[PDB]
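For reference, the structure is listed below as structure tokens.
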Amino acid sequence: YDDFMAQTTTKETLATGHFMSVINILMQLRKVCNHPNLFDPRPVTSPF
Amino acid sequence: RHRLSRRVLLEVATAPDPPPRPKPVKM
Amino acid sequence: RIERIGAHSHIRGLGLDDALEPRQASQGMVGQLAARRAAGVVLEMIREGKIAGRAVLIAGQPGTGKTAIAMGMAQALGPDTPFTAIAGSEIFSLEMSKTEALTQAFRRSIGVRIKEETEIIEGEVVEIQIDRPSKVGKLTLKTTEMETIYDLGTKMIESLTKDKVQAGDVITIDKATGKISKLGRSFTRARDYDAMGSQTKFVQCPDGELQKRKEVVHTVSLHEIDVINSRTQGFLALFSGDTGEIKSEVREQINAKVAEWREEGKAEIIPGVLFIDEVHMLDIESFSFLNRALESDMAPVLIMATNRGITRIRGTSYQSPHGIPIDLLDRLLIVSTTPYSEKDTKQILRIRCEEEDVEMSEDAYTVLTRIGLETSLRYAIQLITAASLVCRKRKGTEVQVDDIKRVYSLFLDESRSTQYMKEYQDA
Amino acid sequence: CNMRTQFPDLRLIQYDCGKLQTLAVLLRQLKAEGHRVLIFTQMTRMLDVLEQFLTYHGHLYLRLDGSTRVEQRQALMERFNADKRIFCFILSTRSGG
Amino acid sequence: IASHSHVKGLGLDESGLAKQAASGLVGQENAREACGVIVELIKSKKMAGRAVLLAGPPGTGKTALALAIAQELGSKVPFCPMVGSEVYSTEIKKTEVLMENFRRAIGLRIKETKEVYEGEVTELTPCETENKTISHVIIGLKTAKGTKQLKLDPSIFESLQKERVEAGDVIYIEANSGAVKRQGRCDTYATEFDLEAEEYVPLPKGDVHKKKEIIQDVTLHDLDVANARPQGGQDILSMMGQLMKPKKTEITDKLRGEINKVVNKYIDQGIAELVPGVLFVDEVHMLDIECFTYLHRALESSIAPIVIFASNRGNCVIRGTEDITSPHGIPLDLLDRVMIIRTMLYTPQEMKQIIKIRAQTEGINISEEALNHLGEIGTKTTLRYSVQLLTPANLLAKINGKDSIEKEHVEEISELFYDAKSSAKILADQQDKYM
Amino acid sequence: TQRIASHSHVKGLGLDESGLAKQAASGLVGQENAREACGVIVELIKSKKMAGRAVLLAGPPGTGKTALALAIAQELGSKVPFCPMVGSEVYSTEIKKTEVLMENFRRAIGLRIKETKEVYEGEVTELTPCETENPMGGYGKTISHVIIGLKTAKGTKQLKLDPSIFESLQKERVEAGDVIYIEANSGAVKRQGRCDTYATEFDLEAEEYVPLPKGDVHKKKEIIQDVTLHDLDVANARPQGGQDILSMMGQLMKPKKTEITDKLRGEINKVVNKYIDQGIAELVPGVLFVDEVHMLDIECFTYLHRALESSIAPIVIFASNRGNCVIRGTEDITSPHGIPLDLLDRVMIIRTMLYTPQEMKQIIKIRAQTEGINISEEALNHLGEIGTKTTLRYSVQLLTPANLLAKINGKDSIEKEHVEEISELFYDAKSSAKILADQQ
Amino acid sequence: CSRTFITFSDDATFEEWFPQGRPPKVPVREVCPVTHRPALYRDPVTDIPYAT
Ligand SMILES: Nc1ncnc2c1ncn2[C@@H]1O[C@H](COP(=O)(O)OP(=O)(O)O)[C@@H](O)[C@H]1O
Ligand SMILES: Nc1ncnc2c1ncn2[C@@H]1O[C@H](COP(=O)(O)OP(=O)(O)O)[C@@H](O)[C@H]1O
Ligand SMILES: Nc1ncnc2c1ncn2[C@@H]1O[C@H](COP(=O)(O)OP(=O)(O)O)[C@@H](O)[C@H]1O
């Protein structure tokens, strides 16, 4: 949530957007607020 | 006992040994 | 079955009430009211468990119930909470350092419990049928209420064959993993017994639903997770204490993972107790480590006991009370046990011979209390059993004064021994 | 295998999600009373993870969508409105509500 | 669960001046703003091997301050807590413990891309050829968004066999690692048998072959260890990580050499960022004279972290010398190389408000009369002891049915338990009874 | 027979039914008080009820501490474990001191486990299945039993097993005319080899042409195996087996080997309790004997506090020699017997006395009797007289060399001349000390 | 009861693997034609058994 809400592109979109793009921001937030494999599945973590 | 002297190996370096004949059976 | 009565078998826990009020001689503990109440307070804080790394030192004379109080706390605390008891001299390993030994002692008394619901099939086998071909078969299972039939896949046929299970076995199937475990023979599992075979290992068959959901708990100590993650061998956890765990991303990594499990609720952290008996045996390096090992949020409470007062610390020439630096001594609450009144001595001996199942006359109690008040309590406890054996050799019913007097003459008490040591043996 | 690569659990789907954690607590507390529950959520593909979450807890349920055809909608409503032993009805806030 | 929890920052203003009571710290103004200079020294990433000594009597917050530095810095930089006593290893050289702890205080945040193949494997065939071993294995994979086919290495075939895969079940492959997992049978197959040993899982989603960028972070020590005792993955040198696997005195040739070279090579091609952190050697007063003399060369190295020492002693004998004595228990040669921060001994009012902060940190309600009494106990005995009486008194409060601590509560608790100062007279009066 | 050692003559404490000693019962003479005391502790062992009880045999060197300490072992017999260790065995390179102490502690707790096993064997002559009615649809060839005929030197008998044995038998690949083994409860079939009646006459084969078994076709016996808890512990710590590559820790010997409580207690006390409460095994708690205990470290002495206070401990006999003496590992702490006062508070002390001349003549006579020496009463009296001046042990030790002089001199028994001669060939400690004091 | 059957519902040949036959090792101690001891050897060139 705090990553997505602070990214350069999301800041820009919240500054200016033709409605639907900001609604897409808060709907991506539907995703990340309800459960995260809507937003992104947790990665497999592996040694570098 | 079975030490193979220089002699016995120079001996087996003589004319060759003949072949066998194992085919027959009689008991 | 056979764990013979030792020095502390009689105390079944601290004899406290619902208000942490110690009783005079209830629940096997006698006298020693103030220190027992203090032990009760810290036991309740162990149970509450929300504060980490708090530390208690049970100080007092030799023989005044310090170890008795510690094992009373262990017994009152019961299973399912880790109580790890260690002598201070156990941490001087050749295989690992003092401080790794102490980390492992601390971590062995924190438990991580993962609690999970899982669905099983529990039933008495009525039939098993299986064909060679990708082999294939069927299984029919019964409970007192119902029966049902299952078609079996290849892996399930394999695992059923691996246990050689058959009709009349009463078994569980874990639907998630498929491991079979015959609890025993149903009363319908009797062989033909026309020839010799397996014995009559009969047990009742199951009731209720054939498939049911039940809880399983996997509890492991923090040291146990730590070891089995340390290196791929890992049966270290039983093999021996062969360790030297890498601090780098095993302590922090386990702590973060267990904290995440705690926070998301996958696991519950159950902090326990580390009891260091004869803690004066620790090295100044060991005390220095304890200082900051206590200052952690995965630290159990640790209890300590010591017989000695003003004396030099091990590994140096610094005098200090209890033989502990006033650096670590400042992290502690100190509970001092007092010497016993004549009635407390008499009552300890009474409870102790009750534990050892030997009768004595009241004159025997009188003289033995006199012995254990002139000499030392442990010696009076040792005379109980010796006099009992002397009594039984004369086919007596109970221990009499003459038995105790005889066996007192027969064994010495370190005072009379030093008195008789007036012969300059190998000084 | 475990010591070289860590995969997401995928079994307890309530792992990352506090919403599902508090929901698990709430449903567990309500189960003692057994008076049954409607769970409304939009996001048709979120009903999927609720449908998984309830099997992890062994709750008998059924669920209603924009994709469930009409006769099945009536059948589900009848097999819940007039049938016990079902604890939970997962349904879309628009199509079911 | 708490212990040093109350403190969560140095409690400084925008001017870097101590606020007298903030962020969990309620005294030590000079020391806390000196620590402000230290945190700025750490966050600038400009210096190497600078060292700080927090010096003062026991209980004067010199660990509270050192941990509050860790909080002021955040969780983004490495903070390595260490006790001096940790150098005395059995398995590794005493000076080696120390020089590796320097290495894990330097972090490295590095971004990686690793390629994934996943899905239901719809078909498999090993490519047979004469050598007469297997050449490869061909595979086909399905996901909710597509399908593809590929050729895979014999090692990956070997690990697929370790896993015992079958046609028509779900797998995952991380090809840079070469690792494999059999994730189960597809949900669609769950009807195939009435009982099975399988676990059934819905089909993977997204592409059958995918990539993504992952910002790992490691330490220089992790790179060191990774090359000294490799896991390696694709080899049977598990035989070296086995019937041996101890700690080793890994050496300059790679530690100061190869590892530094590859890390710089990552840094100045943009793949990584170096993040110097802190090594906090607490209880430094009981390192060996060998360790102290090695810290000379360690603090003078151009790659070292910032080192915070905490010491607690007067002037006493240095461990390992047996004759020479020095302040803080540290030789003057190393004491010349550190900036010394005093920590003060608390006055009664500062001590009293530490009691209050501690009480409200673990959810204890305490009446002001009892709070004042704990202040009196604290000045009579010590801060840490009167702080410790809080939880036992709350337990007695619960047992008496109260919701807060009151005067006779702390009296009872302060009667059951003794402090170090108050136990010494008991041990001194009856001297020849305790032994 | 076997060689004569220092204590080969002691055969028991020498106690009659009231627990006294007449004067010289069963190879021990004198020490009536001490022998009565450890007569009590013998019965403390036999009652199996107590744990961690400890007794300290304290007295001057040569006063029979070791002798009656192992006379206890004779009284107990070979059934119970008697585990001797000297106070110097604790110092080790591979393993920490207190771990040696724990190993020895539960090396002294035995566990004797009784189990019948029953077996069938013989040359297998018949191997025919028994067809039966179709259990289900018409496949035919439904095997309900299998008949197997076994021959031994006693007789030939036919036996019916259920078809699972038919499968195992085939998987074991046995043939008619070879010799098998069947374990009735477990159900195993093991092929112990083709019968020797089909002899290796020109067959060179290494597979055992095993002789036709003697005795009945069916034989059962109660195996009775005694193991110490330490054997179970060690066998669990470093196990055997030709698999599980960890088991190929085979080039390596076994340092680092300090056993762990999780195993020791959590996994191994439960199985012993189970076998005991099931009727399969009996616990035989034995004795741990630690002579020269004064050699232990202060760390060891403090560990013994915890060890002796356990419920799962043997009874421990300590023997000590020193006076008031510095405890090892301490900076000049002096205490009785070289043992910390703290541990002396935990041991019943048995005091051994220093012998009279009469008792020494008796011991010398018994030692001569044991070593096979014939000695004249004059030589016996002279050995006694020179043994009053120096230690008993020297007096006793002069016997065999004096007997060798007698044999060389053609005599059948020690004449006084030979003990005189040997007493000038060899010195005791005191005489040698005087020599050393004279010359620089 | 819980009794066990194995049915060879396939071609009876699969049961026919097992039964019938069970012969002995027919030979018995052979006597040499010279010293009439029981034989220990058989000559490769004649196959005659012999002892000394
Ligand atoms: N409060 C008590 N209640 C019951 N028994 C006691 C008590 N105190 C001591 N004992 C007995 O006295 C002996 C000595 O107690 P212990 O705890 O070993 O003393 P310490 O450990 O303080 O030296 C124990 O064996 C125990 O049986
Ligand atoms: N300035 C402060 N503000 C708040 N709490 C403090 C402060 N100083 C010390 N404390 C508390 O008192 C304890 C003693 O300080 P600590 O850092 O342990 O000193 P030392 O490390 O010298 O023993 C700490 O653990 C902390 O809980
Ligand atoms: N009571 C006794 N009866 C018979 N022989 C004895 C007796 N006491 C001592 N001896 C003999 O004298 C020797 C010295 O006794 P021992 O117990 O070995 O010395 P220590 O008491 O120093 O261990 C023994 O080896 C034994 O041969």
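The residues of chain F that appear here are 12-451 by Swiss-Prot count, in order.
From the backbone N, Cα and C atoms, a Cβ is placed for every residue, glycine too.
The annotation ATP binding site is assigned in Swiss-Prot to F:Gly70, F:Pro71, F:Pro72, F:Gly73, F:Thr74, F:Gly75, F:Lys76, F:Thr77 on the grounds of similarity to another entry. Swiss-Prot gives this note for the published mutagenesis F:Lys76 to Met: No effect on interaction with NOPCHAP1. One mutagenesis experiment named in Swiss-Prot is F:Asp302 to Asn, and its note says Abolishes ATPase activity; inhibition of MYC- and CTNNB1-mediated transformation. One mutagenesis experiment named in Swiss-Prot is F:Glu303 to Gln, and its note says Reduces ATPase activity. Decreases interaction with NOPCHAP1. No effect on formation of RUVBL1-RUVBL2 heteromeric complex.
Features recorded in Swiss-Prot, as mapped to the structure shown.
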{"residue": "F:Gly70", "record": "ATP binding site", "CB count, 10 Å": "25"}
{"residue": "F:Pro71", "record": "ATP binding site", "CB count, 10 Å": "18"}
{"residue": "F:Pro72", "record": "ATP binding site", "CB count, 10 Å": "14"}
{"residue": "F:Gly73", "record": "ATP binding site", "CB count, 10 Å": "18"}
{"residue": "F:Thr74", "record": "ATP binding site", "CB count, 10 Å": "22"}
{"residue": "F:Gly75", "record": "ATP binding site", "CB count, 10 Å": "25"}
{"residue": "F:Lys76", "record": "mutagenesis position", "CB count, 10 Å": "25"}
{"residue": "F:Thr77", "record": "ATP binding site", "CB count, 10 Å": "22"}
{"residue": "F:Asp302", "record": "mutagenesis position", "CB count, 10 Å": "21"}
{"residue": "F:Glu303", "record": "mutagenesis position", "CB count, 10 Å": "19"}
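In the three-state DSSP classification, F:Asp302 (mutagenesis position) falls within a strand.
Secondary structure at F:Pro72 (ATP binding site), as computed by DSSP, is coil. Residue pair F:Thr74 (ATP binding site) / F:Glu303 (mutagenesis position) shows a Cα separation of 14 Å. Among the binding-site residues F:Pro71, F:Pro72, F:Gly73, F:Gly75, not one has its Cα within 10 Å of the Cα of F:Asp302 (mutagenesis position).
Close to ligand 3, meaning a Cβ under 6 Å from one of its atoms, are these of the recorded positions F:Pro71, F:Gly73, F:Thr77, F:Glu303: F:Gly73, F:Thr77. Under DSSP, F:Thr77 (ATP binding site) is assigned to a helix (H, G or I) in the three-state scheme. A Cβ within 8 Å of the Cβ centre of F:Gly70, F:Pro71, F:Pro72, F:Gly73, F:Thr74, F:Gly75, F:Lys76, F:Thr77, the residues given for ATP, is found for these other residues of the same chain: F:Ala78, F:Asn332, F:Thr363.
Across the structure, F:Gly73 (ATP binding site) and F:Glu303 (mutagenesis position) are spaced 13 Å apart at their Cα atoms.
A straight line from the CA of F:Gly75 (ATP binding site) to the CA of F:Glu303 (mutagenesis position) spans 13 Å. In sequence order, F:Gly70, F:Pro71, F:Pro72 are the recorded positions among F:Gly70, F:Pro71, F:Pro72, F:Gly73, F:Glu303 whose C-beta falls under 8 Å from a C-beta of chain C. F:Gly70 (ATP binding site) and F:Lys76 (mutagenesis position) are 7 Å apart (CA-CA, integer value).
Distance noted between the C-alpha atoms of F:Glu303 (mutagenesis position) and F:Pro71 (ATP binding site) is 12 Å.
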